[PDB]
Amino acid sequence: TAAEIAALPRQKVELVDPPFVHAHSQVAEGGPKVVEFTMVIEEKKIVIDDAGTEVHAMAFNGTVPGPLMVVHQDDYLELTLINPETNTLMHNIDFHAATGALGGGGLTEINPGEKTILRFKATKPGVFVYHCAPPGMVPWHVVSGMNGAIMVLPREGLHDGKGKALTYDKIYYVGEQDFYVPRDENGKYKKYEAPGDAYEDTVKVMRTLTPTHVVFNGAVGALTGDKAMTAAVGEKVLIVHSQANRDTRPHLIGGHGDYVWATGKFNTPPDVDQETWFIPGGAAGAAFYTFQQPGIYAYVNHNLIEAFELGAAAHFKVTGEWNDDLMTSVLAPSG
Amino acid sequence: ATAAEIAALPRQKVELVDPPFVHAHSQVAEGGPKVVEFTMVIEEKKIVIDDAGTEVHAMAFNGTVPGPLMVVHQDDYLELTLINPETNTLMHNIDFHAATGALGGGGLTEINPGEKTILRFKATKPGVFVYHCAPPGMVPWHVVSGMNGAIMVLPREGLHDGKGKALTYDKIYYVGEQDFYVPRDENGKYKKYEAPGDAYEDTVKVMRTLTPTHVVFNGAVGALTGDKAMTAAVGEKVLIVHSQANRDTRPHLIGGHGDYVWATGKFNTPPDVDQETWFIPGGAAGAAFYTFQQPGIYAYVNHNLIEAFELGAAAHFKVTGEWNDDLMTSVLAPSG
Amino acid sequence: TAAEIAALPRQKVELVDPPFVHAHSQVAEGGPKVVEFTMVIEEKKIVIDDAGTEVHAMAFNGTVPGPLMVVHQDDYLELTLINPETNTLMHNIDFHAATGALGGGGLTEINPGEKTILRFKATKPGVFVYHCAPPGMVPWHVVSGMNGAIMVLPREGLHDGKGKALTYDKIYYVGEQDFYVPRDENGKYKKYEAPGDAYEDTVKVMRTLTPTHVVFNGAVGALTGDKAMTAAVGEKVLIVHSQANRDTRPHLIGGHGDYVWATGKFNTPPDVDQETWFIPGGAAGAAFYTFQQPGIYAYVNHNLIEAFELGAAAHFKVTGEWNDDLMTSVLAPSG
Ligand SMILES: O=N[O-]
Ligand SMILES: O=N[O-]
Ligand SMILES: O=N[O-]
Ligand SMILES: [Cu+2]
Ligand SMILES: [Cu+2]
Ligand SMILES: [Cu+2]
Ligand SMILES: [Cu+2]
Ligand SMILES: [Cu+2]
Ligand SMILES: [Cu+2]
């Protein structure tokens, strides 16, 4: 009822840039609330590889992917989206978690210098993709980095196939991005004055259905080296993954997905003991894993060409004690 | 069962309807096993697949791309009379993925132009299945020329969710998705050919790129839009059967969900629930059940947005009814 | 503890070339054991099509794909991997079934002239991919056919979703491979005198993400004729299928996948009555089917262009009586 929706507690949340996630509780604290978020849209040039390749990013909250928003089932997510007058394009937002008006895209078309406030009831539990979708140029905005994901946790937290609770110690959000950067006759990636200048050349690359780069956190190596995600032997980690436009097949090298909500929806029992899962373009998925061995792990899109030639590889730096029962080198490489 | 016992089975002739509509049927089976009879004439015809007038020499079952949806119940016998007209220039056959034996029926149905055949198979497994032409050595060319459709073998007790609760749809639509490989001239313009044959070698070359020039619903870009947009109402339960005989797809109802989705298309496999975007592998059909909650226009797409909005894989749903502000509301309309 | 594993019975297994699988028991015979395997790596030219197209294969045990290793859950798989001095590249092995050191790859880097022995506990039941992964040359080795699979059977054998036992009469292993063969400017496939000579050219083809060939058992038509798989009406067959780098969609033409562990993990209930299943690049899946009709069946990757233009098609020669109740030609093709 009206009075009841109006009486719900309102709560503002401070977002954090991916792969990190803002503060939240797995099990809902209190009753349904209208969770408030605010994101400013930034159109800016970003370098995506070691060769200085640029992309005119269209980023929610200034990041590629946009930040992860976490709410519980039946809460209302109320987002204030701002498109500064400094931008040159109209933007909007489609929450795959939302029901109605094309996910909210039909109610949030804001030109540079405008803002809007959209509220929707998170009626279904799971991880969902959210992305910009201006009619007539939906792919262009999405493949320019304008997408993220939200997590709608069941009020009672996560559980496995037989109702046993699954509580993670850590949670990371890996947004995978397929980029389509134009090249000149010589094969060098092109640079442009403004976003629109690249429109035509970019759509041509997009039609080949072959991305020039497939990256995590907006750039080749963004989640490797000193920016590797961390964990410890014995820790339970939830890795949320999304791809707003193209299929992906996540894999923890040296590990597994103990429980994987491959479709991303919590009412659908998770698959177990996964080596490699699949997330279709336009969806988010989530894998729960308890680390057992220390060392550096790689987390990749398992088409290894996309992982190691195109950029779809991240790292996990795990501390702890090695387990010789699980694995041991009986005879080290020798003549 | 003996041909005699099967012959003692009641027979019922069905009049097919063109996709996305489905011929009249009952969700729960009417009595016991029957021999459901269907007839389809194969038509090799030029079709236009986009607003620019791009043409394809289609190979269409019942004259449509996709071929029509045949609906029977588990343990019924599907008896198809397939006709290949004298006017056609190629041999055609049919492989029902729902069938068991002779390459899905393909090895027993090779008919040359001017020939016909009658195949009968027992629909032993419940679910939606793809059917398509498969002439040895020319299989992909016939399939990506539009020679494919789907059938639905309903459980005799109708649909049920993963927990046994009955799932009864008010309406049903069949969306056949087609990947086309159209050759282009040195200017990037699509080529036209006098006879389908003159297109073969050029088309095989494009097919090898594994990159379709068009990915469409019901044979053409925008085919299920405007006055051909599908319809529903707030509160209406709709089953959307989707098939792709040669290539993967990932259906998504923009602004909606797939409340229950048999992503593998098989009814004995519990449906996934609350789906945002599902996946149907090339060579299969899937089905999504959804109860509309909001009025307005919805786009139904293959969620590789480039395929959807650049290649042609987008349909529309016009939904009547009252807006639900509880589910969604514009607190502050776009403003300064 | 080491002492305990040391006290475990050990068994040397003899490997056989795909699509056949070495002798094993569906239900485990006895308590956990350390199952030993040995594989020598062979860099060799293989002819992949009737046009004489060659690939510089990097084959475990001399075949593409490498042989299927079968152990039971909680057994230890101990592999002695050998890289002969006749080879030119360093190789290693990642068992997706293993936990730690990048699936074993970090512990098995052997140069030509070296060997190593790796032992891991097969803690999760299902079929898993294994493949070479030299840092910086991962996809290249994998798409050169250096991959295979293992099956970790539950101690009590296979079961359906409701716990009823599923015992197969025959088992086959189909390893699907995506090759990227360079062509001279005339469209003719190029031939080389050494693996490294093809590197630069091959990487370029790989980046298009478009394979020139997609084959089963290393060559177009490999699993046909003298190598057509066999079964008899009434026989229950398990078809294990793997693809270490790219997606696939298996389909038994004229048949079905009665039970399909699509993710390849036995603890994830199998899908049933499948027409076409999906296996993501970087995984293995398994389908159980009881043949009901005699005749030649084709088994394919259901992107028909990949199956019939690119090479992804195998045959099954089945003996038995035709069942007219299941299918019958009421009127044979006629006027
Ligand atoms: O499992 N990594 O290739
Ligand atoms: O929700 N489709 O962009
Ligand atoms: O069922 N094979 O096209
Ligand atoms: Cu935008
Ligand atoms: Cu979307
Ligand atoms: Cu045909
Ligand atoms: Cu088929
Ligand atoms: Cu190697
Ligand atoms: Cu791997």
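In order, the residues displayed for chain C correspond to 41-375 in Swiss-Prot numbering, which applies throughout.
Per the header: X-ray crystallography, 1.8 Å.
Using the three backbone atoms N, Cα and C, a Cβ is placed for every residue, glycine included.
If you look up Swiss-Prot, you'll see C:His131, C:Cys172, C:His181, C:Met186 marked as Cu cation 1 binding site. DSSP assigns C:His181 (Cu cation 1 binding site) to a helix in the three-state reduction. Taking a C-beta cut-off of under 8 angstroms and a sequence separation of 6 or more, C:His181 (Cu cation 1 binding site) has the following same-chain neighbours: C:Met98, C:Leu129, C:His131, C:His171, C:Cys172, C:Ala173, C:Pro174.
The Cu cation 2 binding site feature in Swiss-Prot is assigned to C:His136, C:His171, C:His342. A simple way to gauge crowding: the CB of C:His171 (mutagenesis position) has 28 other CB atoms within 10 angstroms, across all the protein chains here.
Following the DSSP three-state reduction, the secondary structure of C:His171 (mutagenesis position) is strand. While the structure shown retains the original residue, Swiss-Prot records the mutagenesis experiment C:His171 to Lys with this note: Loses nitrite-reducing activity.
The annotation that Swiss-Prot gives for the mutagenesis experiment C:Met186 to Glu reads: Contains only a type II copper atom and fails to catalyze the reduction of nitrite. All protein chains included, C:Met186 (mutagenesis position) registers 29 other Cβ atoms within 10 Å of its own Cβ.
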Next on the checklist: Same chain only, sequence gap of 6 or more: which residues have a CB within under 8 Å of the CB of C:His136 (Cu cation 2 binding site)?
Outcome noted: C:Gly143, C:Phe168, C:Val169, C:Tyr170, C:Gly322, C:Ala323
Next on the checklist: Roughly how many Å lie between the Cα atoms of C:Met186 (mutagenesis position) and C:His342 (Cu cation 2 binding site), rounded to a whole value?
Outcome noted: 24
Item to check | Filtered C:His136, C:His171, C:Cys172, C:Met186, C:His342 - recorded positions with C-beta under 8 A from chain B | outcome: C:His342
Checklist entry - For the binding-site residues C:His136, C:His181, C:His342, which ones lie near chain A, with a CB less than 8 A from one of its CB atoms? => result C:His136
Next on the checklist: Using Cβ atoms only, which residues of the same chain lie under 8 Å from C:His342 (Cu cation 2 binding site) while being at least 6 residues apart in sequence?
Outcome noted: C:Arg289, C:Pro290, C:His291, C:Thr316
Checklist outcome for this item: By the 10 Å Cβ-neighbour count, the most surrounded of the binding-site residues C:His131, C:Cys172 is C:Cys172
